[PDB]
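The next block holds one structure in the form of structure tokens; read it before the comments.
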Amino acid sequence: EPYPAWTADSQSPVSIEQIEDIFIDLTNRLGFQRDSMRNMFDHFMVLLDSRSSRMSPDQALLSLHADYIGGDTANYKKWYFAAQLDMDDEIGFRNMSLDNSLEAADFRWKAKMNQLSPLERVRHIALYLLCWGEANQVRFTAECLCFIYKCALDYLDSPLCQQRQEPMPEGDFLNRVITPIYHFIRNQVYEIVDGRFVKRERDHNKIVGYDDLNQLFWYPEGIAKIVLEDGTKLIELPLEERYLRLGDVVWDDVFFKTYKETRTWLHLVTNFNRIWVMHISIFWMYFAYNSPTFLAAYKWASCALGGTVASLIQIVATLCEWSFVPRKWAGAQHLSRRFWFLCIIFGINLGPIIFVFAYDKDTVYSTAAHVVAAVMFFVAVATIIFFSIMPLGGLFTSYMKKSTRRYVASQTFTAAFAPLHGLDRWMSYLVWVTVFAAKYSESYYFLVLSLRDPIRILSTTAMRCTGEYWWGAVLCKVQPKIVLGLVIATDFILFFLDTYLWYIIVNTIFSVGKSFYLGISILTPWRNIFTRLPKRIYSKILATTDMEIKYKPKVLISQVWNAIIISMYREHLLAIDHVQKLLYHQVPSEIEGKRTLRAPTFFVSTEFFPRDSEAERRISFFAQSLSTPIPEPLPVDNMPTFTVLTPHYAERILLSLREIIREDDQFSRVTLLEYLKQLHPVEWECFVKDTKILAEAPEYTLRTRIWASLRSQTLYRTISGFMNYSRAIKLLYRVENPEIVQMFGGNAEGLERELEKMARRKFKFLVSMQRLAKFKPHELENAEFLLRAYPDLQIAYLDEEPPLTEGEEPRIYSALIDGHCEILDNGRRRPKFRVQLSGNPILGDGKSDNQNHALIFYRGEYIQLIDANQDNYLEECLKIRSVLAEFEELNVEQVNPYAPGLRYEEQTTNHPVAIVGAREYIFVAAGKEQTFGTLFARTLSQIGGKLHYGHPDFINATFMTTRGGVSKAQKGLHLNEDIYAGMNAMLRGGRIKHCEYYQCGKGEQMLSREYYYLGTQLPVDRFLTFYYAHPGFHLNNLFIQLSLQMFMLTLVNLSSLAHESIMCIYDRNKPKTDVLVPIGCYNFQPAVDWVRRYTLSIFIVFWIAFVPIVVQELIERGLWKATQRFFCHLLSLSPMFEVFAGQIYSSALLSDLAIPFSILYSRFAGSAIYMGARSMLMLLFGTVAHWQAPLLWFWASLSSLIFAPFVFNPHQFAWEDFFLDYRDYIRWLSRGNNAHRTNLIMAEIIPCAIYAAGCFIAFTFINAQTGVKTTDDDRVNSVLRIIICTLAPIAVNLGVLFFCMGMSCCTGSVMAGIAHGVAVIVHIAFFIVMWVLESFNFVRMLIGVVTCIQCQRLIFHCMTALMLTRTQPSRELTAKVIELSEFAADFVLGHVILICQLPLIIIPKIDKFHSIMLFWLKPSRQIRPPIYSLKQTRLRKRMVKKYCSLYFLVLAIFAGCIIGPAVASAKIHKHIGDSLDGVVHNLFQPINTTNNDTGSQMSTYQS
Ligand SMILES: CCCCCCCCCC(=O)O[C@H](COC(=O)CCCCCCC)COP(=O)(O)OCCN
Ligand SMILES: CCCCCCCCCCCCCC
Ligand SMILES: CCCCCCCCCCCC
Ligand SMILES: CCCCCCCCCCCC
Ligand SMILES: CCCCCCCCCCCC
Ligand SMILES: CCCCCCCCCC
Ligand SMILES: CCCCCCCCCC
Ligand SMILES: CCCCCCCCCC
Ligand SMILES: CCCCCCCCCC
Ligand SMILES: CCCCCCCCCC
Ligand SMILES: CCCCCCCCCC
Ligand SMILES: CCCCCCCCC
Ligand SMILES: CCCCCCCCC
Ligand SMILES: CCCCCCCCC
Ligand SMILES: CCCCCCCCC
Ligand SMILES: CCCCCCCCC
Ligand SMILES: CCCCCCCCC
Ligand SMILES: CCCCCCCCC
Ligand SMILES: CCCCCCC
Ligand SMILES: CCCCCCC
Ligand SMILES: CCCCCCC
Ligand SMILES: CCCCCCC
Ligand SMILES: CCCCCCC
Ligand SMILES: CCCCCCC
Ligand SMILES: CCCCCCC
């Protein structure tokens, strides 16, 4: 019989017959499609049934009306206010606070709904539901539905439709008002070609999407732009006849783009404008204070001028924003007003600084200098504090007039946030106060106060040296100032890493203190969880407090504890003797004869779980989760009905049979069974035994099919894993009320029948099987099999039909089939419903439009949406009605929302809860467990809010389906198609909370739109928390990588300068004996010691930030290993060992993030191998010139970067596989064959030449000899040595290239060989000429090479890009020049890589250890082929020895190139050149000089 909570009562305001009457009439007079009417009717009635099982039926209808259309939660009310009667500013004013006007209209609206007869509310809701059901693929645009809904509602109330004695034909609401909008959307992509559609490839910024499609309807002036077909405006017409001619509007002259994103670096300045301000500005002031080398008023004046940078940053953000919104669109004048205000602020700030900067040089004004300095210091501080807070999108809004728009974005649709009151408010305040009060305090004593001494030295010391021939000694005269500038620049970056460093520390402290203070789970009282289980189950999983008839509080627990255990055994996890001691046995009372209840000995105080199998894990976790304070549940008779969605494109329903054996030694290992059998060798044992009892044929094949199916990874395991929701309800139904079984005790069939009837109305399952009309006949059998297995299952699939007349698109439907539908002659079952779409719905990339077409059949109140790989064990399935109570809607009181008084200040249900994420963070001896518990949290809490912000598991269906959809996927917008739903619900009113006693069981977006709305309007509480989770992580891995490069640039110069000095011996105790004992010397010892204080502070940030991803990637073991690992270091190298114990994880992780040599090289290059190569060279130059002690710390790390991927490879290292890998490498090498425009050319030039010049400066200084006491006419003219060696090899390229053209004019593979043959030797030769030029001095030769390489790539970097910007004969040469020159570079770098393994192949037994190492990491079903024919063996040995000799030859010539000039360094003694007149002393002047003119000498000049 039908819905037994609305009909089976006697106080229902209406009758089920009246509802059908209303639906029939409403369909009749608007032409809705006939079957969707039945669908929506069933949906509505099920909704009423569910809502009326925990309240009076008089209130269910009221609550539904309030929630859909009319309450403070309904979307229709929001749109009606914001558009139909303006009043958008008032909502923003009221939000920031926490006749006409807002109170009056609100009162009128509230009092106009308080007097509706209960037969009108049903009509309203029915109309809305019908409109929502019909509109295909327009559900993504909420406000459109509101517009059509209002138009239809106004039309039906007219005296024009009530007198017309004729109903419009069916399909008149889909072929007249809905289809044109769809034709507009599909016409922005998929341009029609001669017969079909193809993906129209337009630029990503001329394509209107959904977000730009509905956003027209937010503003009153956005509606007034709807031109009709003739030319008149739609609004011009009266209200009643505004619906009929809605099919004549042309939706192609009426939609614009309204966002138009731009270059990526340009957003990060307007979005996150509060992080640059609080960092740059304060950073300025610190150095401005303690830098007296440029009285007492100048100091304060400068530190005050520090405050003028904040306003400048605000102005360049406002000005940058002006290129996002359109020109005349709503909210544009506010930008000009704000620009005016900010200009005034900037003027006020930097007005008087000029007056105090120089107007006081010993005149009578000094009485008025200090006062203005101090007051403007205070003003600057006030400005900084004001701009660090008060979001950019809302300031200077009180001082504005009425105007038209006082805000730039709608404040009722993108600025409605949850106020987050309670206790967590103070906690967030405290956290973000301590972080920034610790960082600003410690980053002044370790980073600006310890840098105070070198500033005085390196800013006054003046060099004395001859110089060069083109400018003399004007550039080399001030080297130290450049070093100081580079030191400050490379230290400015670390100020940004410091914050994220402290944010990790203070979070985990606050978590431990909060999880220990509240006295929850003190350390580990482990021998108590099992001791007191029964009191946990009886009051957390059973609802007895409101069940009464209290009797026997232990017979109930017995009925449960056996069910959970037996289920484990039925899955072949426990032995038959292994369960009898793990179950409530009942023993008869020997006194009288009746039965009594015992308890397992395990359960009060012998291998309960075999070799800690997973069966232990399931029980263990279940036992701990009952300590958390779970809310008390409701009776299983009064819970809401929910549903489950699953999308499925193309998976495996079953592993078939032929794909179980296949061929053995043709792929990984052997037949699949034996692979599966070995992994679980305690189940197959129990399995075959279970077969024997059953056998005590196709069924056996089926049983093997299922047995394998439950393992591996398929679709059958998810369905059978989630269908435990069905049993968990039934079992808890009988237990709760045992008087229901006494009624018909003896009817075993009657009992089970009733139990099923309940579970089929509180739980629905639905999968969305796309493309089901075109399955292969071998795969269609699998689909039908599921229907036979679980009859209560629902499948939704698309369909087709030949076109009505020849030449048109075929109509497509979307029908569902149940498990009880009768079969037809064809074989497929007859569907229950069949709805008509308006064209192909699949338009996006991912599986997000798959969900939408099957969302119509979602009967229920809440939704749990899953992918096709989940487990959901039964023990984590019993407590479903406790997690479902997180939505605070189960224990409340109704208050008649339409009531006089009760203004919107003191209501309760204002921000409903939308998403509920689930638990995902799965988990000296006494000290070790405590410490390992602490290290657990630091790993734990790092991802507690990084991969857990919007990950959805349960969705409040009513709230989340009226405003948008469940997920969106478009070519234009790009977030992740998974996090988009999370952010959208936050900035629209909803709220997100997550439980912690459940098992989920599972940049290109900084360019997006939601980042613009979130980062410009959020308060500072939530902004900082938001910034340091998603954006501040990716933007942190870029600063560390950028800090390293800025460190190499300053290392080169610092060591170069250190290779020229006397250093004035220095003591690190208290060197205040200002005597400077070399007398005539200039000291640089403190500057050199700065390298020591940096390396320490750069691996700490590398340490803490890369420890928490260890355990979240290597939780598997370690505690057992830690004992022996500690056992090997009670007397080991300790602090230094920690250094070399902290350099391996980088090798470990990147290996897991990742075979012939060439194919691995080509994909691992361009990001890790090249930048590492250059940085390797610069470090080498430094380590030879001065050799600071703690410099090898980089040698380990930099080596590990480019030496790890070639040690974590599989068996490829023995003897000849190495050499045969050398076969194809050469063969592959032989056949490798590889203002709107003033922004792209500026972004890829500036930070590619600065790095070049910095190297170039160093080379000039190292040649200009200092302390040499020579004359003016000496010079070196070292600039030329760059030119003679930088462009000369490029000239050799073209000359041969032209001669290549000529020779053929006056074999292609051969011609490549000779071309590439000399393209390599030319560079190798020019490496030699540079060495000779510097008179055979290795130290001052390296820096020469480094400069040339940087200079070379600068030419290529700019020349190619400009040519692309801007001819064919010119361009065709360009690519050929760059290609072959780049070739020689890749050859040498590639070749040297496989040369540094010679002292690893000499060891006889090598891969044996290599095998042991890698198999520890992971097993991958290894296979070893013994395929070596007699003729293969001889040739294999034959050909391998061919290149094994060749390999050694190229090794010898490379070393020979080195030793050549090295041994010729004692043969030339006179000189190498004596030319003059511009090339004078060109090669290198000295052969014998001195650099120690100090001591006795008092005053010489040595210019
Ligand atoms: C003395 C012998 C060497 C002569 C080297 C001639 C380079 C000639 C110019 C060139 O090829 O310079 C670079 C490549 O530099 C390098 O290999 C630098 C490392 C060299 C290690 C030598 C070890 C002995 C091009 O880099 P890309 O533009 O490819 O970088 C963007 C991503 N595609
Ligand atoms: C005030 C600080 C300015 C820092 C500018 C750094 C620019 C980037 C230098 C390195 C670019 C990449 C070189 C390969
Ligand atoms: C009662 C007022 C409390 C204000 C808390 C502000 C916290 C700001 C943190 C960041 C400062 C730069
Ligand atoms: C007269 C002395 C001028 C010194 C200028 C130093 C500029 C350093 C810039 C560093 C940029 C990374
Ligand atoms: C006072 C003499 C100044 C000579 C020019 C200095 C240019 C420095 C440029 C630094 C770029 C990193
Ligand atoms: C003021 C800082 C501007 C942001 C710099 C971002 C550099 C990386 C862009 C990819
Ligand atoms: C804007 C700078 C104001 C300076 C005031 C000076 C007054 C001088 C009075 C003698
Ligand atoms: C919060 C970090 C503080 C570090 C110490 C600063 C004061 C040192 C005084 C000796
Ligand atoms: C967290 C703020 C700590 C402030 C310490 C001030 C310096 C220590 C005393 C010299
Ligand atoms: C001249 C000092 C050389 C020190 C060793 C350089 C190479 C280190 C490789 C680990
Ligand atoms: C001039 C001092 C050189 C010290 C070299 C130390 C070598 C350590 C190799 C690991
Ligand atoms: C010794 C004080 C220097 C200036 C500190 C400014 C702090 C601003 C928050
Ligand atoms: C560093 C100043 C950048 C200014 C960009 C202006 C862009 C206007 C469209
Ligand atoms: C001698 C009186 C000086 C007053 C200066 C006032 C400055 C206000 C910004
Ligand atoms: C010579 C020191 C004068 C300090 C004046 C301070 C005024 C603060 C309002
Ligand atoms: C931001 C206030 C604390 C840091 C500056 C004052 C103390 C310096 C030692
Ligand atoms: C970036 C934080 C540096 C902390 C250095 C502490 C040194 C202790 C010996
Ligand atoms: C302060 C502006 C810096 C712009 C750098 C652009 C880099 C693009 C890759
Ligand atoms: C560190 C800022 C010094 C500014 C001096 C201006 C003359
Ligand atoms: C722009 C800061 C320096 C001003 C100098 C005025 C004499
Ligand atoms: C000398 C005191 C140092 C304290 C360091 C705390 C991190
Ligand atoms: C006299 C100007 C010299 C500029 C040198 C730039 C590298
Ligand atoms: C010469 C005064 C210091 C200059 C620093 C530039 C960053
Ligand atoms: C300080 C910003 C530097 C950006 C460098 C981009 C390569
Ligand atoms: C006449 C100045 C020449 C400068 C050359 C810089 C590469």
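Numbers run from 1 along the shown chain.
Including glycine, each Cβ sits where the backbone N, Cα and C put it.
Less than 8 angstroms from the CB of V122 (mutagenesis position) sit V14, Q18, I19, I22, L61, each of them six or more residues away in the same chain. Looking at Swiss-Prot, the entry for mutagenesis of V122 to N (Swiss-Prot position 302) says: In 1082; temperature-sensitive mutant; no gross alteration in beta-glucan content of cells; when associated with DEL-GSC2.
Quoted from Swiss-Prot for the published mutagenesis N290 to K (Swiss-Prot position 470): In ACR79-5; selectively resistant to antibiotic arborcandin C. In three-state terms derived from DSSP, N290 (mutagenesis position) belongs to neither a helical nor a strand segment and is classed as coil.
Among the mutagenesis entries in Swiss-Prot is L449 to S (Swiss-Prot position 642), noted as: In ACR1A3; selectively resistant to antibiotic arborcandin C. Close to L449 (mutagenesis position) in the fold, though at least 6 residues off in sequence, lie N290, each with a CB less than 8 Å from its CB.
Long-range Cβ contacts of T628 (mutagenesis position) within its own chain (separation 6+, distance under 8 Å): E996, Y997. DSSP classifies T628 (mutagenesis position) as coil under the three-state reduction. Looking at Swiss-Prot, the entry for mutagenesis of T628 to A (Swiss-Prot position 828) says: In 1014; temperature-sensitive mutant; no gross alteration in beta-glucan content of cells; partially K1 killer toxin-sensitive; when associated with DEL-GSC2.
For the mutagenesis result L655 to R (Swiss-Prot position 855), the note given in Swiss-Prot is In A6; temperature-sensitive mutant; lower beta-glucan content of cells; when associated with DEL-GSC2. Long-range C-beta contacts of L655 (mutagenesis position), restricted to its own chain and to partners at least six residues apart, with a cutoff below 8 Å, comprise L672, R705, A708, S709, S712, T714.
Among the mutagenesis experiments that Swiss-Prot reports, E876 to G (Swiss-Prot position 1111) is described with the note: In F4; temperature-sensitive mutant; lower beta-glucan content of cells; when associated with DEL-GSC2. A coil conformation is recorded for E876 (mutagenesis position) in the three-state DSSP classification, outside any helix or strand.
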Deposited-model gap closure distance - 26 residues unmodelled, Cα of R1366 to Cα of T1367, Å: 9
Should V122 (mutagenesis position) be counted as helix, strand, or coil on the basis of DSSP? helix
Modelling gap (13 residues), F294/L295 Cα distance, angstrom: 11
Around the Cβ of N290 (mutagenesis position), the count of other Cβ atoms that are within 10 Å: 14
Counting across all protein chains, other CB atoms within 10 angstroms of the CB of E876 (mutagenesis position) number 22
Answer in whole Å: the Cα atoms of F923 and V924, separated in sequence by 9 unmodelled residues, lie apart by 22
Tell me the coarse DSSP state (helix, strand, coil) of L449 (mutagenesis position). coil
